[PDB]
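Structure first, then comments.
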Amino acid sequence: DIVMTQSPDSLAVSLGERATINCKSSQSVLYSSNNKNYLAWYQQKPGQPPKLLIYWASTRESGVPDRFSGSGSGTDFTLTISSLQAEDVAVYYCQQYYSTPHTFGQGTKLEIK
Amino acid sequence: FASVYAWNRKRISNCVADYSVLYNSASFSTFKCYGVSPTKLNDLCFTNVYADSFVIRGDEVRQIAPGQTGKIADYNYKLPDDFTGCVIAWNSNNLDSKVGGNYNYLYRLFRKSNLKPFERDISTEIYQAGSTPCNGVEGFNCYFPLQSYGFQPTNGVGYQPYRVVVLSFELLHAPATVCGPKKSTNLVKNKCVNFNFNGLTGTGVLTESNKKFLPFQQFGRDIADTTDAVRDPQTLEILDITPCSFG
Amino acid sequence: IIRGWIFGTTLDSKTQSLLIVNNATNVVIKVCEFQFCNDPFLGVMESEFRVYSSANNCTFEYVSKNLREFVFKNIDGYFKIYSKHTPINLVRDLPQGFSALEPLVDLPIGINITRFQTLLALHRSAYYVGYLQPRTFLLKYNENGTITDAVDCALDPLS
Amino acid sequence: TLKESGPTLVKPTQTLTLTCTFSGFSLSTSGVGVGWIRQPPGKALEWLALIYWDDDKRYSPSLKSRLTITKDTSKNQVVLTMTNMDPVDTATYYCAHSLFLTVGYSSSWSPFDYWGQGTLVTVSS
Ligand SMILES: *[C@@H]1O[C@H](CO)[C@@H](O[C@@H]2O[C@H](CO)[C@@H](O)[C@H](O)[C@H]2NC(C)=O)[C@H](O)[C@H]1NC(C)=O
Ligand SMILES: *[C@@H]1O[C@H](CO)[C@@H](O)[C@H](O)[C@H]1NC(C)=O
Ligand SMILES: *[C@@H]1O[C@H](CO)[C@@H](O)[C@H](O)[C@H]1NC(C)=O
Ligand SMILES: *[C@@H]1O[C@H](CO)[C@@H](O)[C@H](O)[C@H]1NC(C)=O
Ligand SMILES: *[C@@H]1O[C@H](CO)[C@@H](O)[C@H](O)[C@H]1NC(C)=O
């Protein structure tokens, strides 16, 4: 089991600003037969499901702003959201199929400063 | 063009190859020569030239080289470690990429073992990652082995399709084969010149004659075995050769 | 009736061979790996060519009474062919006389050769084989440049 | 484009079909599936069931006894029946569309890619 520990909880990031969320997998989740990380970042809007933002941790989903972009290495996995807009009051998740049970990020409060 | 997992293979043969029209065409984004620097190609002769053709991403052109690794060079197309030919590559975004995604260009992403150089593998068996047998159906640790580039015209460079041609000059042990062009010039008569007809090399003054060779005969010689006539290989006329005055 | 020869070391697959054929159209030189009938021939409807059953890996192609002599030799990856067509005033016996053979072809193949055969057009509706050795000859040249007579210098003391 | 239709308030112990009505794709070609999810409030999520293209069914081993899925490529749906209701199963019940399990080292099955919305379930008499 590889637990996914988030980065910034009650994030008081200002508007249009770089909001950062790290994800620390407890083990190196890299399937080395890809030369490419996998990780799926998610956005629970309150009262709404989490929706897939970036798969492969570098290949952003369709219709998503590229102001969000994924990063990370080995066990440390960051998220390069360059700008925090007013639409970004949401809850966020990071996970890995490279395990056995339903590992999870825990979810972060996005206060917009 | 042809896929990357089933590349083509044309065996160029006895011909007159002019690698200069290639080398200077300036339309190629990559022209590397390994066994032999490019300008000396139009001055050498081999037994066979092979030309392999396929289509890859933009930033996988660096795995088409001797001694590399990656999903392409591991199991799609492997170049031996003492390669001799040249590798040519140019961008082809407007031809191969189509709106909505061109899903007809596949590549192999799982194989049991890396390819031998110049080996080819078009099978389509379900790959088996884990220990559990697969029985020809998909599932966890039972994967289809081919994926497809979905090329789209609004892709950043390094994700647009590049077409690649790999020329490989080989020299078995035959008697000869294709080589580069051979110049030529006009012929002046009644002057001491340095002539050269096909390899017949000498100096003297050339006049027109009253001999008649046999259609297969290419030059004449007299007693003491000196060349005293020749046929020139374009007019089909025989010419007398006379040494240039001395005393 | 004589419709070309077939050459090579094994006259089958697993090694390369030459094939020289002539239907009622014209000559067809060819170099692949074949599978040759152990008794290969062509018929005469006029449907034919039970010669081979395989044409793999072809490395050279080409398409397009009487006495017909040929000299075949194979040096440094070149397969040379000399030939001459004289008219006999007999039908099928070897005559006497002198007639020099003029070069026809040159093929830069590389092929190894140890064996050869012949091809014949069947019935549905005479030939000789010499071998060549390293000799020394004395050729007499005409004033037009043709060989009119010769001397084999190892026949007898006079020669 | 998935969407999980179903009743909102339930009563215990009986079997319960569940309908993730989708569109935009079929569900029987090599590399396609849909995984079913729950989440009780405040908890992290819990995937429940899954079925692939030639109907390769997965379930959670805990409620393997009670979960029973089937895909509907024709309706662009999935039917999942599910028995033995209890108040700790007070969850909202999601489906998520699988695609090319070759990518499968990224989510712990919790998500996937597509993902509809969810039919709420509360266990109350
Ligand atoms: C070589 O090519 C040239 C043309 O490139 C041929 O020249 C022609 O020769 C004929 C005589 O047979 C003349 O009537 C023409 O006027 C010539 N044309 C030109 C443009 O020079 C020449 O015959 C060719 N020779 C061989 C052996 O191929
Ligand atoms: C004569 O034989 C050759 C051998 O391949 C063949 O290509 C050619 O077509 C034949 N002639 C005709 C008229 O078919
Ligand atoms: C010759 O043919 C055989 C069988 O068709 C094939 O295995 C082999 O690769 C061919 N030779 C070359 C040089 O490709
Ligand atoms: C022909 O056969 C001989 C067998 O002694 C072999 O050594 C030789 O290499 C062959 N020719 C070529 C060109 O390989
Ligand atoms: C060929 O030789 C004959 C006799 O040697 C001679 O008469 C003739 O002029 C020569 N040239 C020809 C026939 O063009």
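Chain B is numbered as in Swiss-Prot, which gives 347-593 for the residues shown.
Even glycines carry a Cβ here, placed using N, Cα and C.
Around the Cβ of B:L452 (mutagenesis position), the same chain contributes B:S349, B:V350, B:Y351, B:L492, B:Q493, B:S494, B:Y495, each under 8 angstroms and 6 or more positions distant in sequence. B:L452 (mutagenesis position) falls within a strand when secondary structure is assigned with DSSP. Here the residue is the original one, while Swiss-Prot reports the published mutagenesis B:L452 to R with the comment Increased resistance to neutralizing antibodies. Decreases HLA binding to NF9 epitope. Increased binding affinity to human ACE2.
Experimental mutagenesis at this site is recorded by Swiss-Prot as B:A475 to V, annotated: Increased resistance to neutralizing antibodies. The Cβ neighbour count for B:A475 (mutagenesis position), using a 10 Å radius over every protein chain in view, is 14.
Here the residue is the original one, while Swiss-Prot reports the published mutagenesis B:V483 to A with the comment Increased resistance to neutralizing antibodies. Annotation for B:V483 (mutagenesis position): spatial neighbours B:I472, criterion Cβ-Cβ under 8 Å with sequence separation of six or more.
Under its mutagenesis entries, Swiss-Prot includes B:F490 to L with the note: Increased resistance to neutralizing antibodies and human covalescent sera neutralization. B:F490 (mutagenesis position): 17 other CB atoms within 10 A of its CB, across all protein chains.
The note that Swiss-Prot attaches to the natural variant B:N440 to K is: In strain: Omicron/BA.1, Omicron/BA.2, Omicron/BA.2.12.1, Omicron/BA.2.75, Omicron/BA.4, Omicron/BA.5, Omicron/BQ.1.1, Omicron/XBB.1.5, Omicron/EG.5.1. Other C-beta atoms found within 10 angstroms of the C-beta of B:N440 (variant position) number 10, with every protein chain shown included.
Under its natural variant entries, Swiss-Prot includes B:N460 to K with the note: In strain: Omicron/BA.2.75, Omicron/BQ.1.1, Omicron/XBB.1.5, Omicron/EG.5.1. A coil conformation is recorded for B:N460 (variant position) in the three-state DSSP classification, outside any helix or strand.
Natural sequence variation is annotated in Swiss-Prot for B:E484 to Q, with the remark: In strain: Kappa/B.1.617.1. If you take the C-beta of B:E484 (variant position) and look for same-chain residues 6 or more apart in sequence within under 8 angstroms, you find B:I472, B:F490.
The Cβ of B:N460 (variant position) lies under 8 Å from the Cβ of B:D420, B:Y421, B:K424, each of which sits 6+ residues away along the same chain.
Distance between Cα atoms for B:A475 (mutagenesis position) and B:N440 (variant position): 37 Å, as a whole number. In sequence order there is nothing to list, since none of the recorded positions B:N440, B:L452, B:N460, B:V483, B:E484, B:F490 has a CB under 8 Å from a CB of chain A.
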